[PDB]
Amino acid sequence: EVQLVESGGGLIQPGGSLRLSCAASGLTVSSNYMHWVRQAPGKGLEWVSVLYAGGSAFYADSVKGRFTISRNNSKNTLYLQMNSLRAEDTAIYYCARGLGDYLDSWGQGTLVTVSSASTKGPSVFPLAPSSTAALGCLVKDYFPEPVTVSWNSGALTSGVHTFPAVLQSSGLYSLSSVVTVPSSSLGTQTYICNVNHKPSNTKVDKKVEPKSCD
Amino acid sequence: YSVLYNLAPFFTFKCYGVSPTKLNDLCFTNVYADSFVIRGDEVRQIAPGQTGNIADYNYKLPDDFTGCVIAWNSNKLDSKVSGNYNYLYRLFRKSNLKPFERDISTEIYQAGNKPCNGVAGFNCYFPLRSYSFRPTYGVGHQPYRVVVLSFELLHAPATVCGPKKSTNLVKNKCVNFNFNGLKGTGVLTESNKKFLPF
Amino acid sequence: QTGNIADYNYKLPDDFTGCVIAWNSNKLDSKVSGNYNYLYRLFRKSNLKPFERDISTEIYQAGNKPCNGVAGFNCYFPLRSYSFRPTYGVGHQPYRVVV
Amino acid sequence: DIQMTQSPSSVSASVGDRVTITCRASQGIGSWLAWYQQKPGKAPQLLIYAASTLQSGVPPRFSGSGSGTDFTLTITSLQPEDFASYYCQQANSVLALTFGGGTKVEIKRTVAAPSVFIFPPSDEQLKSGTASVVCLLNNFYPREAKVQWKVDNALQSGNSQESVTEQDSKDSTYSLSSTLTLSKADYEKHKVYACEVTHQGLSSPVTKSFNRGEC
Ligand SMILES: *[C@@H]1O[C@H](CO)[C@@H](O)[C@H](O)[C@H]1NC(C)=O
Ligand SMILES: *[C@@H]1O[C@H](CO)[C@@H](O)[C@H](O)[C@H]1NC(C)=O
């Protein structure tokens, strides 16, 4: 009966301006307390901002008050203003409400990604199975998150294991995807991996087949 | 105010608008005392401009406020192992109110679009919660008895004044006496005349 | 004048001749966590003479118990730190006063 | 400066087993306590509201209480759907700012033997000037997966990064892959590149060896 939805997220340059929207179904935003929590990849949740009854708001100690809270009771929604984006600001955003220093209902969430570096396409390198068998594809030097890897356009789903993204020393993400296939079908069935993500708008299809020697 | 030193764990003054040096000579025609209990980890919440969970909901301090506030440790008086439930605090309300007022009404809070009509259901909870205190808590969760002191300057005839009368008298000597404001020099000598009481 | 500083910190005689200069230092001398480098005195045995600096670190004694160089019962530290912050009002705004 | 860290980092338990997680606070906090279940792919869900009372839509078997600076949480009758990250948020009385690192729980796979495979770098990647060697480990349990590298029968340290997936919903398996990253000029300097795996399910360590250029 109660569901929270978020919209307006997406790719944005550092220092840009954007307004978030969060409408409460069956609840009045002018009465209850709302909370904002962030969770960057690789670490846990972190509280962002809270709104009081009116004319007062408290922010994080590390930040310098770069979010302003504006609420309109006519539309029963909430607005936030993005200012002074940094590289650390890239995190998932959850619309939350609170009461008595406790949190009960959270929204599905919206994504805000600050990209100091330009978006680059992913480099796909095949992993040829040497003479069951293990084969896969290697995704290297791609940014930002996320990427979805499918085999045979989603036809191959058994044994597929998509490894989580890791951060290299150069600031670029790396990802690997493998699938376990019996060796009797190595020469009869052709296996292709789909590497594509909308930030780069690059569609790469790679064929993995065994070969002699190296 | 000379009985101000009674407790070893006595907390500092942190007076707002009136220095503690000049409280004795200055006279206040009316003194208002407001006492209520505050937890130990928001002892700095009582200040003009500063907001929080209790500052704008239970007792708001105006910017043009004169007086002082004081606190002391009382963890061995209002604490028990089972738990104290006599003290209650308000948590949910529509908005902030004017300073210097008392609120008694404890109606059901309205949070959703559909009214609850006094029924404790969804989107409506009891705003009045208790002070859960235990004797095994840390240094930031002790019950502190706090009294708020305020004065009024230039509003009525003043009667409350500190003791400035030199605590001794003179006989058979000319001194610069100060008899309730007037300054004069002369020998205090017994008079045989009869003086009316007024 | 009579006050916290006009009695125990800095006095000006009646025959003083000169000028008093003031400027806002909130953009330079303030700190986000508070500037505790500047301190002021609140306790003294007697009134301070004009054009005299008090650098004594002795603990002020109110009762008969000797403080022994530390605070305690009827013993308080005369030195107190300022609350210079840029996000507060005029009272917490530091001012550069040159006499 | 809350300074909270959840210990231990990770535990392994199954249905009918005993498991618990302890979250402590550096400073004294009152009886207020809460716990959250954070699973990937969706928003986390709450567990309890007060110190002991539970939520309406949570299993009644979740147990956790405390009075001092130390708090703990445990499950009575474990279910496969309760394998997610655990977080603690007791109280702050001003803004509710308290949390820890977190702890992830996984279910056993009868101590399965790992499937070790070695992936030579592709010729396309060698043209770019970077050589990546990946040692694949699959269908294994527990976390004690050694990917100790051996290049020309010599020890290697500080050159590979390991990544572990989440547990599968069908067979409850692990998946680990470590990529050995080196420059092109250092790749042809050596000849033998191998990775050895030590596991409880293997009586002896299993080493997969491939040679650069040599068939
Ligand atoms: C005036 O007072 C004195 C005592 O103070 C008294 O002896 C005298 O009789 C009084 N005068 C008259 C007229 O009664
Ligand atoms: C100077 O020192 C003496 C003690 O040696 C003290 O009695 C006096 O009050 C001091 N002067 C001032 C202006 O405080």
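Note that chain B is numbered according to Swiss-Prot, with residues 365-562 shown in order.
We read in the header that electron microscopy, 6.2 Å was used to get this structure.
Each Cβ is built from the backbone N, Cα and C atoms, and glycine gets one as well.
Neighbour list (B:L368 (variant position), Cβ cut-off 8 Å, at least 6 residues apart, same chain): empty. Annotation of the natural variant B:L368 to I in Swiss-Prot: In strain: Omicron/XBB.1.5, Omicron/EG.5.1; the original residue is retained in the structure shown.
Neighbour count (other Cβ atoms within 10 Å of the Cβ, all protein chains): 11 for B:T376 (variant position). Quoted from Swiss-Prot, the note attached to the natural variant B:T376 to A states: In strain: Omicron/BA.2, Omicron/BA.2.12.1, Omicron/BA.4, Omicron/BA.5, Omicron/BQ.1.1, Omicron/XBB.1.5, Omicron/EG.5.1.
Natural variation at this site is recorded by Swiss-Prot as B:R408 to S, annotated: In strain: Omicron/BA.2, Omicron/BA.2.12.1, Omicron/BA.2.75, Omicron/BA.4, Omicron/BA.5, Omicron/BQ.1.1, Omicron/XBB.1.5, Omicron/EG.5.1. Around the Cβ of B:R408 (variant position), the same chain contributes B:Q414, each under 8 angstroms and 6 or more positions distant in sequence. In the three-state DSSP assignment, the secondary structure recorded for B:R408 (variant position) is coil.
According to Swiss-Prot, the natural variant B:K444 to T carries this note: In strain: Omicron/BQ.1.1. For the recorded site, B:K444 (variant position), the DSSP three-state label reads coil. Non-local contacts of B:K444 (variant position) by the CB criterion (under 8 A, 6+ apart in sequence, same chain) comprise B:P499.
Around B:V445 (variant position), taking its Cβ as the centre, 8 other Cβ atoms fall within 10 Å, counting all chains. Swiss-Prot gives this note for the natural variant B:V445 to P: In strain: Omicron/XBB.1.5, Omicron/EG.5.1.
Around B:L452 (variant position), a 10 Å sphere centred on its CB holds 11 further CB atoms from the protein chains shown. For the natural variant B:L452 to Q, Swiss-Prot gives this note: In strain: Omicron/BA.2.12.1. The structure shown keeps the original residue.
In Swiss-Prot, a natural variant is listed as B:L452 to R, annotated with the note In strain: Delta/B.1.617.2, Epsilon/B.1.427/B.1.429, Kappa/B.1.617.1, Lambda/C.37, 19B/501Y, Omicron/BA.4, Omicron/BA.5, Omicron/BQ.1.1; Contributes to cellular immunity evasion and increases infectivity. Annotation note: B:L452 (variant position) sits in a strand segment as assigned by DSSP.
Over all protein chains present, the Cβ of B:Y453 (variant position) has 17 other Cβ atoms lying within 10 Å. One entry in Swiss-Prot concerns the natural variant B:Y453 to F. Its note says: In strain: B.1.1.298.
In Swiss-Prot, the entry for mutagenesis B:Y453 to F states: Decreased HLA binding to NF9 epitope. Increased binding affinity to human ACE2. The structure shown retains the original residue.
One mutagenesis experiment catalogued in Swiss-Prot, B:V483 to A, is accompanied by this note: Increased resistance to neutralizing antibodies. Cβ-based neighbour count (10 Å, all protein chains) for B:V483 (mutagenesis position) stands at 9. According to DSSP, B:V483 (mutagenesis position) is assigned to coil rather than to any helix or strand.
For the naturally occurring variant B:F486 to V, Swiss-Prot gives the following note: In strain: Omicron/BA.4, Omicron/BA.5, Omicron/BQ.1.1. With a 10 A radius on its CB, B:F486 (variant position) counts 15 other CB atoms from all the protein chains.
One natural variant catalogued in Swiss-Prot, B:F486 to P, is accompanied by this note: In strain: Omicron/XBB.1.5, Omicron/EG.5.1.
The local packing around B:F490 (mutagenesis position), expressed as other Cβ atoms within 10 Å of its Cβ over all shown chains, amounts to 11. Quoted from Swiss-Prot, the note on the mutagenesis of B:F490 to L is: Increased resistance to neutralizing antibodies and human covalescent sera neutralization.
DSSP gives B:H519 (mutagenesis position) a coil state; it is part of no helix or strand. Experimental mutagenesis is annotated in Swiss-Prot for B:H519 to P, with the remark: Increased resistance to human covalescent sera neutralization.
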Q) Nearest to B:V445 (variant position) in three-dimensional space, by Cα, is which of the recorded positions B:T376, B:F486, B:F490? A) B:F490
Q. Between B:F486 (variant position) and B:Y453 (variant position), what C-alpha distance do you get in Å?
A. 21
Q | Shortest C-alpha distance to B:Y453 (variant position) - which of the recorded positions B:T376, B:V483, B:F490, B:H519 | A | B:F490
Q. If you draw a 10 Å sphere around the Cβ of B:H519 (mutagenesis position), how many other Cβ atoms fall inside it, taking every protein chain shown into account?
A. 10
Q. Using Cα coordinates, what distance in whole Å links B:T376 (variant position) and B:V483 (mutagenesis position)?
A. 46
Q.
Return only the integer: C-alpha distance in Å from B:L452 (variant position) to B:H519 (mutagenesis position).
A. 35
Q.
Rounded to a whole angstrom, what is the C-alpha distance between B:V483 (mutagenesis position) and B:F490 (mutagenesis position)?
A. 10
**Q.** Reduced DSSP assignment, B:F490 (mutagenesis position)
**A.** coil
